[PDB]
There are 2 protein chains.
Amino acid sequence: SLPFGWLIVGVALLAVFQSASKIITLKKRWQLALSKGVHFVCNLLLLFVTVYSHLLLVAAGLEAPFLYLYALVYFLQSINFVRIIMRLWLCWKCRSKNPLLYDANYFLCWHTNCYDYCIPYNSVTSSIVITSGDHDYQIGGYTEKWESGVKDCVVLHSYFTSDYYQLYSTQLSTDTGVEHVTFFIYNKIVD
Amino acid sequence: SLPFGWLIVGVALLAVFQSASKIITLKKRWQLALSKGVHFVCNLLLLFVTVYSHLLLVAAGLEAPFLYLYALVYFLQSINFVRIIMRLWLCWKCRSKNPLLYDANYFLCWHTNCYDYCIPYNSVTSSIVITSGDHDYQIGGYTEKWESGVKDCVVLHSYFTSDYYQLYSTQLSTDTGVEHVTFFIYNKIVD
């Protein structure tokens, strides 16, 4: 027999973790990971509060009005698992742990001798602007620590599509008037 | 008496909505709102699957090992409600519905005669680059439809802090080599 109290404690823990995750500021990197991890744990609890509940109906024998609902839940959870697998594949592609932490649709990526820069980015654009110097590379507020120079070619990675951007112009302090800040402009390649 | 089946159906609905929300692409505006709305509904269900469960313990009389946990849940939910109120206050401040849709920490905002542009932004930076022309204004991949010119002063809004950025240089196609694309550079004001 399956006691009902396990379902109650599981849903209580799920509520705790969901509420904790919903109020975490996503500003520093360690904040990004921890919150993400919490979601992962919460996801597991969700499975619990689903699967155990389903087992309860197995004890009840009233699965007829809920078999379709539980099948839909499992299908959506499988889709989420496939999404996580795609995220890991993207991480392997760009060789960085940033795509796990951020939820951006696209990632501007480029590899160097010592480091591989990965930066979140929302949507594909004709031009991309990279800002260097406060030194660090910032795009749309997302920041990566400076370790080397930038290559002439950068790649926008997604789940399925990849785009190439080539450096066209570089703006210095004198041409812009902003001290200790340099701008790099990349344009998409059509071929 | 409170039947247990309501808790089961509530947790099933909560699982359905959580799983549906976790697999929605955040690319188009209507996708952003709907997903957000789903979360809202899911949040309500969470309260249900908490509050009803608490009431069950009221029938049980075993609130002693869970009163602190439920108090923590309610405290976190109150914090989330205050966060939603702050989001609405930010919406009223910038006069746009974008901050409801996006989860960005900061928002670049500026008002015109006919429209008030609001664009998500991750963190405060010394310089901000605005890209115009494919016409639209894009920052970090986030896009707003063109309706008028840009003002010399823009404001980065947050929950509590506001920053000012002034236009310093404007880069045209000739100076950059990128056709039909214009760049605007804004620098922070210290005073």
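Using the numbering of Swiss-Prot, the residues shown for chain B are 40-173, 182-238, in order.
When the header is checked for method, it gives electron microscopy, 3.4 Å.
Cβ atoms here come from the backbone N, Cα and C positions, even for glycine.
Reduced to three states, the DSSP call for B:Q57 (mutagenesis position) is helix. The note that Swiss-Prot attaches to the published mutagenesis B:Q57 to H is: No effect on ion permeability.
Long-range neighbours of B:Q116 (mutagenesis position) (same chain, six or more residues apart, CB within less than 8 Å of its CB): B:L85, B:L86, B:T89. Per Swiss-Prot, mutagenesis B:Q116 to L is noted as: Partial loss of Ca(2+) and NMDG(+) permeability.
Taking a C-beta cut-off of under 8 angstroms and a sequence separation of 6 or more, B:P42 (variant position) has no same-chain neighbours. Secondary structure at B:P42 (variant position), as computed by DSSP, is coil. What Swiss-Prot notes for the natural variant B:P42 to L is this: In strain: Iota/B.1.526.
The Cβ of B:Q57 (mutagenesis position) lies under 8 Å from the Cβ of B:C81, each of these being in the same chain and 6 or more residues away along the sequence. A natural variant is reported in Swiss-Prot for this position, B:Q57 to H, and the note states: In strain: Beta/B.1.351, Epsilon/B.1.429, Iota/B.1.526 and Mu/B.1.621.
What Swiss-Prot says about the natural variant B:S171 to L is this: In strain: Beta/B.1.351. Neighbour density for B:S171 (variant position): within 10 A of its CB lie 17 other CB atoms from the protein chains shown.
One natural variant named in Swiss-Prot is B:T223 to I, and its note says In strain: Omicron/BA.2, Omicron/BA.2.12.1, Omicron/BA.2.75, Omicron/BA.4, Omicron/BA.5, Omicron/BQ.1.1, Omicron/XBB.1.5, Omicron/EG.5.1. Packing around B:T223 (variant position) is summarised by its Cβ count: 19 other Cβ atoms lie within 10 angstroms of its Cβ, all protein chains included. Mapped onto three states, the DSSP output places B:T223 (variant position) in helix.
Taken residue by residue with DSSP, B:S171 (variant position) is part of a strand. Cα-Cα distance from B:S171 (variant position) to B:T223 (variant position): 13 Å (rounded to the nearest whole number). With 8 residues unmodelled in between, B:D173 and B:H182 have Cα atoms 6 angstrom apart.
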